[PDB]
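Reading through the structure tokens given below for one structure.
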Amino acid sequence: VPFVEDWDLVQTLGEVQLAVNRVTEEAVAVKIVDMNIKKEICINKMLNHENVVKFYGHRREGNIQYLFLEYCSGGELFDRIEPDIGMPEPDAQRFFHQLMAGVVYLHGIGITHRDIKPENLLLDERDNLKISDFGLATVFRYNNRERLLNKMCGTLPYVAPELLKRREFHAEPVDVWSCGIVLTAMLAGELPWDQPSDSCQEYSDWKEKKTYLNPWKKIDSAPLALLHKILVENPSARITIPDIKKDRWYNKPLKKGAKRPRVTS
Ligand SMILES: N#Cc1cnc(NC(=O)Nc2cc(Cl)ccc2O[C@@H]2CCNC2)cn1
């Protein structure tokens, strides 16, 4: 079929550009990197999950690398969070379920994202969450042997406290922590602290169990009980994802199905 390989760059998404196929009108996201990127491509070629952004391929045109990635028309989870409010609890629960399915998948194949935040959580046209941007991602398990991490990666409000206080740390609890900060942001519409350090007053209040303060007073006791188990300073005592899957709020029926058309009589 002639022209099937031509894509028009129609708009800047974030550089990330929206590409449309000349013939089929299929939309893809094209990440343009004008020369860490070789690691992003390698990690992307391993990924295949409904809650992880699809990788279609790559092309090197001199100093510029073009990455063909899934287009998610719903945009960023970030823009579904109302400041100081958040979002309805059933929506947050569904996005957290889909976040866990994605993270279970990544950890299962020995990959840690290292930068889970709402900006990197994208939504398709049906509002299905997809983990995106594997630029900071790395291999923490290979040939069934775990590699402890030591590089400081991520975004300060979402990083686990061990990443700031320890020389080495396990990868999986770091991603679990960041998922709990994402859950906080979805239910309160605010970030609890600038960084999880004892010098940060809000972080000290959380360790002092002062849940009568913001953001915790905006959060119902069932999801807050889950946050009490995720945002545990000791990474060895922190809840694991198999046990997040057994939490009472995680399994609480809250969300109705997708609206489906219906008539009467
Ligand atoms: N890395 C990466 C990656 C992979 N796929 C992406 N897909 C999109 O569809 N991007 C997107 C779509 C809308 Cl409607 C709005 C913003 C978007 O990307 C944001 C902007 C910055 N990175 C995430 C975006 N970034």
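Numbers in chain A come straight from Swiss-Prot, and the residues shown are 3-16, 22-42, 51-280, in order.
Determined via X-ray crystallography, 2.4 Å.
Backbone N, Cα and C define each Cβ position, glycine as well.
Under the heading active site, proton acceptor, Swiss-Prot lists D130. Looking at Swiss-Prot, you'll find the mutagenesis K38 to R noted as follows: Abolishes kinase activity. Among the sequence features in Swiss-Prot, the mutagenesis site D130 to A is noted as follows: Abolishes kinase activity. Annotation of the mutagenesis experiment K132 to R in Swiss-Prot: Strong reduction of chromatin-associated CHK1 ubiquitination.
A gap of 5 residues interrupts the model between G16 and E22, whose Cα atoms are 6 Å apart. Checked against ligand 1, the mutagenesis positions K38, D130, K132 give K38 in sequence order as having a Cβ less than 6 Å away from one of its atoms. Mapped onto three states, the DSSP output places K38 (mutagenesis position) in strand. Neighbour density for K38 (mutagenesis position): within 10 A of its CB lie 22 other CB atoms from the protein chains shown. Residue density at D130 (mutagenesis position): 21 other Cβ atoms are found within 10 A of its Cβ, drawing on all protein chains shown. Here the Cβ of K132 (mutagenesis position) has 21 other Cβ atoms within 10 Å, regardless of which shown protein chain they belong to.
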